[PDB]
Amino acid sequence: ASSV
Amino acid sequence: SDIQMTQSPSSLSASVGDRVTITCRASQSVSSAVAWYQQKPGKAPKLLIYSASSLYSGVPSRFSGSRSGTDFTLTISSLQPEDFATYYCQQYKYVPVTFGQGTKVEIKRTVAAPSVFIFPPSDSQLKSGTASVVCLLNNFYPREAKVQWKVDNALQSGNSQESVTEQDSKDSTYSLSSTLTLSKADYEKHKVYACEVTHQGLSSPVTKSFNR
Amino acid sequence: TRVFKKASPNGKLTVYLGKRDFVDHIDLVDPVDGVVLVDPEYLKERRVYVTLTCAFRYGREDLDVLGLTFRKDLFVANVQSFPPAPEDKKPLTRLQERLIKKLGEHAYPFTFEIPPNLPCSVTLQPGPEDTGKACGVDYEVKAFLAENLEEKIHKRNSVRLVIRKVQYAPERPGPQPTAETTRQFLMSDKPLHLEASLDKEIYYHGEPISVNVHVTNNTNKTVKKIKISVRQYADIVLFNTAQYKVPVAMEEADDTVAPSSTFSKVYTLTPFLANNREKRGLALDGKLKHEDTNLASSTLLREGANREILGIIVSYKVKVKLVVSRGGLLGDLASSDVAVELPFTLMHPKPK
Amino acid sequence: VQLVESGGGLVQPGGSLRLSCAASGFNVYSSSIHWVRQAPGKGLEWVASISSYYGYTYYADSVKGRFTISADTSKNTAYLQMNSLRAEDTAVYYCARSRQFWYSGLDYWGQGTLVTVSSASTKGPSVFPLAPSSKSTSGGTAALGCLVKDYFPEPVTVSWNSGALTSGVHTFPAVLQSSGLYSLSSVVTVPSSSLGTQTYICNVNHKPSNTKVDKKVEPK
């Protein structure tokens, strides 16, 4: 999981 | 139950030197695992950009990509004669890897009218057993046209196939080939054949009718 | 830019990092910088810690639990992210100062320095009948809240993310691996000269290795076979020292070299994991969970290295053996085989 | 570097056909060979993939159980055995390389071999010339045409005067008819002054049936  | 790719545009039109942007939104979060491809007619696709934003070796510096949640975009600073082709967005986080529908990029030109001509069926065809009239359109832009046949002052439908050639590289125009396929018996009877075209360049629908 | 994110079971802690793979350039390691988001609503202990751990995970043979594993901490470091003690003030990195701006003051920064001469992440291949977690060396960053360093950590008030210390192929290629050996037998002063060399010094994973062989047999003996083999070496230093050689690629060509005659041929091998799945314990590159990773990349140690480096130290060599006829005066008692080895660097090219 | 496809043709439904993709300049174990399917004007579809380093096969659910992907590492060729074929599977099949370490898209593709699946048999074309009459002449320019009909396979190459006349030619795409046999058109614009005093012919060639044609166009 990742996010800006 | 698979991840599909939807390219927001359908058919993009722009002149040489434009900044074009193609958006593509994936079904779910595929992370930064997206690619873009260019396909010329009759040729195999070419990889343009990978990893959503990273440019591939040998691809001009004008192309560039960007991520935004599920929306991935392809951009070009200045549009060149080499860039006029269809484009596809890909994802490759999970299998199966899927592709977008496609965006028809094309050269912009002044709205020209079609040189419509009507051709009767040859003697070699009527002796075989079939009949096929050909209403030809040549040199026109844009490629959106709606030709319709009329035989014995009545709109005939259900037997009219069409074919549109690709945009030329020099003058940048299209052409269309509608063929009214019918039997030999129907040609001799009520012989009042004609084709009626409707284009933006033409203010009124011009009709080309032939007899004998 | 994008950052990796992982939250604790109940969501009160969330670790943020810029990347998972931290490159080891021998002279320096990429620093592990990031932040930890903790809401005041859930902060009752009022002490948040972050810990970097390089541990060797293994299974005991006597125990037949089938999946049970143990860890042994080789290197461990601690950084008190909250409260900020007055005797520690560090400058935030560009990465860190972007994160606080996005999240806010509830994201406390941490930064670890991996010292040199530490092992890289290397996972040992499990068998088909192995359901536990991945064995070998692996790095792990664990954030938690606790009154003090003595207290027992609750698994729900904590979160662990696996990271990897990696290496890549040197930018300059090393010298062409070449090796020779001459064997002389008692029957007469006629030697058996064996000459071998590889095409290049550096090889990327899944690339063909070409071995140029040249044998000059002036002896009364005959070469029955020629056995080429790419072998994986792995020196493991934890409690005392273990080591092993295992052929990951090989070829037993029946090329005969008759007495008083020369021979020259190029053999091509290509190590790959498919035809090595049954080799339990075979070193593989670090695994985050249980994905398929390629054969363990060669670990590069410093020239003036400290040596006795913990963890797993993997190397590669191509062995070129000659099976010789034997017999004669001494019968089959004395061995006459002649072999020579060729070391080479196997690892991924540096990504740009 | 290149990827050469082979093994395309017409096969009836239920039958089988096998593709070959020879590679050059790509190490087999540092790559992952793929197969992609595209019908005319329908878009790309992944169908199969082989990972020769780890030794694994992957297929699209539509293809599961029907096709099988293989590869001879020694010969650097990737095969695809296609069994229980269907009309849906009529398409140009591309072969595409991928970096094993690590996947960064489909960096190279082959020209793709034309695969056609249908119960209708092969048939040669019936070329009838579209004679230019008074309707064709306009603005000091006339147009000659040549119709192509009744042929079934997809590959069909046409050229006016054996490739000598290339100014103004417009080879329209082929379209499939209700009966099943394809139909194609091609026209050229030549000035009206030269018409009559210079002969122009449409040389059509069909490789599956081996039927060369040299029909002459004459004004009606």
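Here chain C follows Swiss-Prot, giving residues 6-357 in order.
Determination method: X-ray crystallography, 3.2 Å.
Note: Cβ is positioned from N, Cα and C throughout, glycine not excepted.
Feature annotation from Swiss-Prot assigns 1D-myo-inositol hexakisphosphate binding site to C:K250, C:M255, C:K324, C:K326. Secondary structure from DSSP puts C:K326 (1D-myo-inositol hexakisphosphate binding site) in a beta strand.
Packing around C:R169 (mutagenesis position) is summarised by its Cβ count: 22 other Cβ atoms lie within 10 angstroms of its Cβ, all protein chains included. Quoted from Swiss-Prot for the published mutagenesis C:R169 to E: Constitutive active; enables phosphorylation-independent binding to GPCRs.
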Between C:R169 (mutagenesis position) and C:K250 (1D-myo-inositol hexakisphosphate binding site), the C-alpha gap once rounded to whole angstrom: 25
Least surrounded among the binding-site residues, given as C:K250, C:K324, C:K326, when other CB atoms within 10 Å are counted: C:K250
1D-myo-inositol hexakisphosphate site shell beyond C:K250, C:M255, C:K324, C:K326, criterion: Cβ within 8 Å of Cβ centroid: C:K232, C:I233, C:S234, C:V235, C:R236, C:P252, C:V323, C:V325, C:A344, C:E346
Number of other Cβ atoms within 10 Å of the Cβ of C:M255 (1D-myo-inositol hexakisphosphate binding site) across all protein chains: 15
Largest inter-residue Cα distance among C:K250, C:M255, C:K324, C:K326 [record-listed 1D-myo-inositol hexakisphosphate binders, Å]: 15
